[PDB]
Amino acid sequence: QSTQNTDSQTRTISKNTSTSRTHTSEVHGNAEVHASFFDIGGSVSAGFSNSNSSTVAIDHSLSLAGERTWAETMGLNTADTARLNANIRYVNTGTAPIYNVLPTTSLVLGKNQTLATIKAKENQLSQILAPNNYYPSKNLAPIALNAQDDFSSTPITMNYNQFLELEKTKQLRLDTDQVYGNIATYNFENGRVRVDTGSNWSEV
Amino acid sequence: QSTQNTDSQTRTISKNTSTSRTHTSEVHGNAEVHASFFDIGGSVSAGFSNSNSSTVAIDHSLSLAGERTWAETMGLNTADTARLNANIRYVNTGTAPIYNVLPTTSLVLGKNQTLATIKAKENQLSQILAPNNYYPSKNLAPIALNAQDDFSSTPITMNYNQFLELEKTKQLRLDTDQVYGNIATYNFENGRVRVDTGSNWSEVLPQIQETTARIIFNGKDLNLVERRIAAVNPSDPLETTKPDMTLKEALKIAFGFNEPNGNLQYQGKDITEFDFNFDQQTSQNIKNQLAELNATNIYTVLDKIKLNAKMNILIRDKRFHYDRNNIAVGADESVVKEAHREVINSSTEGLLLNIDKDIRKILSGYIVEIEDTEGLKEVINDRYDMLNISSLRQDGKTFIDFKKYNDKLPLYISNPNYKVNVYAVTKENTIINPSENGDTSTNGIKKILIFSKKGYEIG
């Protein structure tokens, strides 16, 4: 949205001049009946008047125009109406811990109208998820997911009709499709439990 | 935003011409009555006038229009209203150093409204974080985090409603979710300690947490010091291969404690002036061990307390009361003034006296009043914000500057007899609230009374 304010002061200085030439004819008539005690008369008259005028004129003028303009504009794109951001936590109810946790989740509207399918990026990585624990911990606030893309440079987009349906129905559900994560194994060499980045729980 | 200035000069040269043709009719009437001494007349008249005109005209015209236009425009996008930038430092309170430090942090609004979660990028890398150190060092300025893309080419974004809520509430908190970082190991080949980029402390820290007892202690300058000591889990056969750990041996090796006269001591202070705290599992196990040992005082049997894995032992100082976060804050009325009495010479501008470094951290500020012989309250400078009157010294004589508010000049002794009182406020008494109503009469709060001397005695 944008607002525009505009002021405008206009000084208009105007000149005018004029001439005019009039030519007037005229034909008059008259009749008359006079009456007295003993004197009665009558009279008939007619008149022929020509005339000719010429009017020469000139004008000067000023004008001071002050204007204040208020304007407001709201642009929109129907394909990119809304951007999303999820606040989510990770829960381990299992028995073994899982390392380098990257869940694959899904934003879904309605019955089964899937908005988007997003794999967890490097901002969303969980190094350790021990069992009976949360990532992040319960005292802390949940994490934010707002980028479908890999290098995470694109927000999660919603078009117009889905935006209207979301603000009407308020039904936006989240599915956990699959979870990536590695095993750390014991080393008999030095006792140190080390992560194999190659193996994952998907195999197991 | 953009501003536009515009000038416009317009020359309008205009022509006009005209004709007109008028056709006029007219019907006149008249009556007349004349009267004289002996002559009376009357007359009736009527007139029929036609007429016809034709007016031919022409006009020329100029116009000079000068215009100056000012314009201003402010564009905005509601999804990308604000960009953020954090100034942050890295602190190592641990014991081993960590290499190639990349913390994963989180910008959070409100209660739990998370703005963003950002992993530290290559601009934000810390090569070394030795314990008891900062990255960067304390003399230098903290580092700037302002990026989201793993390639640092996109700034962190805030929309409109969050921007309004931030400028209203000013509540923007920062969470440290997890920290990436590597171990450097010793090489027996050439002695050179080398970084394994493959291994990280993520592999190691839960192994330490699940096998040790944790003890937190704050007797060294009221600072929470955490140490984990390996202790036996009986249900794990490999874990039972360790030698047994009594509590007293653990406190000796972990905190530098000693028995210089057969009595366990931290520095010159007895262990009996420290109190113990346990979570429910550890407290239950200590209860069971004391039930088996048939003893009551734990302080007598510290050489017999068998420790186990996953224990948690908080050891604090009884004299100073603490908060929810176990930060030092302010002791009992039997502690404050019980020992803050020094024999020193009174003076103007301020009070040169030596306050113990531990004790001073529990005081938020001081209140300076003057008492009449009969007894009258004329506080020298009131309000919470001007409360702080303490300073730092180069030889150990922590000042209380009484010449802070009197026009950058000294205290007003109206009479030599006039008593000069200086009091202090425990962090649990005077609060963080600064000038809520601007009134804030310092009289209405818990004040202890440490220094009280006569002005004439001052000389």
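Here chain A follows Swiss-Prot, giving residues 306-509 in order.
Method on record in the header is electron microscopy, 3.3 Å.
Yeah, the Cβs are placed from backbone N, Cα and C, and that goes for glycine too.
DSSP assigns A:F342 (mutagenesis position) to coil in the three-state reduction, outside any helix or strand. Neighbour list (A:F342 (mutagenesis position), Cβ cut-off 8 Å, at least 6 residues apart, same chain): empty. What Swiss-Prot notes for the published mutagenesis of A:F342 to C is this: Loss of toxicity probably due to loss of capability to translocate LF.
Per Swiss-Prot, mutagenesis A:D344 to A is noted as: Decrease in toxicity probably due to slow translocation of LF. Within its own chain, A:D344 (mutagenesis position) has no residue 6 or more apart in sequence whose C-beta sits under 8 angstroms from its own.
Quoted from Swiss-Prot, the note on mutagenesis experiment A:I393 to C is: Loss of capability to undergo conformational changes that lead to pore formation and translocation. Over all protein chains present, the Cβ of A:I393 (mutagenesis position) has 16 other Cβ atoms lying within 10 Å.
For A:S411 to C, Swiss-Prot lists a mutagenesis experiment annotated as follows: Loss of capability to undergo conformational changes that lead to pore formation and translocation. Listed in sequence order, the residues of the same chain lying 6 or more apart from A:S411 (mutagenesis position) and placing their CB within less than 8 Å of its CB are A:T419, A:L420, A:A421, A:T422, A:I423, A:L479, A:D480, A:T481, A:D482. According to DSSP, A:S411 (mutagenesis position) is assigned to a strand segment.
Around A:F456 (mutagenesis position), there are no C-beta neighbours below 8 angstroms that are at least 6 residues distant in the chain. According to Swiss-Prot, the mutagenesis experiment A:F456 to C carries this note: Abolished ability for mediate LF and EF protein translocation.
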_Proximal to chain B - mutagenesis positions among A:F342, A:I393, A:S411, A:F456, CB under 8 Å_ = A:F342, A:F456
